[PDB]
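Participant: Below: one structure in structure tokens.
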Amino acid sequence: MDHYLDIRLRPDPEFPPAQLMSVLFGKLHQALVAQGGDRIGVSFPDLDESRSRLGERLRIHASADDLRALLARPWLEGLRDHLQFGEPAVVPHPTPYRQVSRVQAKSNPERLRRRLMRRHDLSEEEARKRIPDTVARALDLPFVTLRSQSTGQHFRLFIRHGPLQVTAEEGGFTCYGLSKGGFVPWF
Amino acid sequence: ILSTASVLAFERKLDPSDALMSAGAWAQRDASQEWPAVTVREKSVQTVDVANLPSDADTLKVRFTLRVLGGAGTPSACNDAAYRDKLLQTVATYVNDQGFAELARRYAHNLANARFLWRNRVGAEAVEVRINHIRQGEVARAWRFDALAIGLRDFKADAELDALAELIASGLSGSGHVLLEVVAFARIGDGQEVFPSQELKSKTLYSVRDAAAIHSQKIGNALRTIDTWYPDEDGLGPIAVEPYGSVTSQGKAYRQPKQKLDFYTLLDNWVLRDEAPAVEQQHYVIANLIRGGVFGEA
């Protein structure tokens, strides 16, 4: 956790950086699924909260063995033309800590209507009256649009950075690099 | 005075065909003759069109055909005969100084890496490009590159790349007729979605006859990414050869008219006032001449 690897987005004359970010995030998700482990933290060094911008720089946080296992994986092939890869340097000691969390939303009422059909055996009009169409959740959070190998539907994954703390305790990490209770340093 | 003609239309060189798509399996690509074609299907999410590779396939088979014409200096439509003669003389001096050498190397590079697979190359773990020089219906000189070794941002040298480059230079000079069948193979994955050209059901995709395909102008734009001599900053790589260096992805234009770097001012003072520009800049001017245009005053 003491080390970090920094990825900068090369500007692209054919693609805006958002879909490049989505592609690389899917590649690192596949790399972490293949590699395993629960000590991989993500960071957005230039996250703009004014317009919910993802940013043009990426920071991944891991240990030395985890970082060399990640860079040894051949997922990096086919993406070197658009990114920078620095060195697994030690993170600065006086750094505030913040958490990253995947915030999902119930933006589609018909999914929950189908769910309550499978839970309470209600009819179509019962679910229509019980759940209006205005219950959609709109999030002013940065997001990435990806499709999964298990389910081919394209899903949107919101990423939100927590408040700055002064210390961090041990926690877990998901397959996306998002923390289920962990923290990443800010610098 | 020898002013610019009011009509100076140029026909395009390096004609690209519409790049088809097909579905295939890796290590079987040597028999790529009757593979099935990727088809755009309708799935309601609102109705949208999507195109994805079949289940028992991991390789895309984007194939197209390229004609290298020559005679880039001759306009199809002109008004002033003196201006046409002066422009032809200027192009003749450019050809005599270098015989389409560097431009052909860059075009051969852009053919070598499957940049014409726009969104089918970033997510592919292995991309292979096969280029044939077909003559009288038979392959006279076959090439086979790997797109990963040839980067999108550097223009290196290679023996096969030099052979393809001298073929392109012979085509652009007019010493012969060059026909290239370009077949590209990319390991996009099992069942991963492909990205054909988009047509204007909120969004619909391009097809020619029950088969997804890429527009010819997209392949031409990918082959025009040879411009590296613009005042580059923030580390941008090669951009498509356009007048006023326009890039839609960045939303801004390099080679502004305020600076002495756009195609029109260099063309003018190169053929009107005889101020020959730099070798890289004149390469850019000849690239604009090769791509064609509707140039000319009003």
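The backbone N, Cα and C atoms fix where each Cβ goes, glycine too.
Quick paste from Swiss-Prot:
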| type | residues | note |
| --- | --- | --- |
| ACT_SITE | A:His29 | active site, proton acceptor |
| MUTAGEN | A:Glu49 to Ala | No biofilm formation upon phage infection, no crRNA formed |
| MUTAGEN | A:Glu49 to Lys | Restores biofilm formation upon phage infection, crRNA forms |
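Would you situate these features in the structure and describe their surroundings?
Facilitator: Its Cβ placed at the centre, A:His29 (active site, proton acceptor) has 19 other Cβ atoms within 10 Å. Under DSSP, A:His29 (active site, proton acceptor) is assigned to a helix (H, G or I) in the three-state scheme.
In the three-state DSSP reading, A:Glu49 (mutagenesis position) counts as coil.
Non-local neighbourhood of A:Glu49 (mutagenesis position): empty, since no residue in the same chain at least six residues away has a C-beta under 8 Å from its C-beta.
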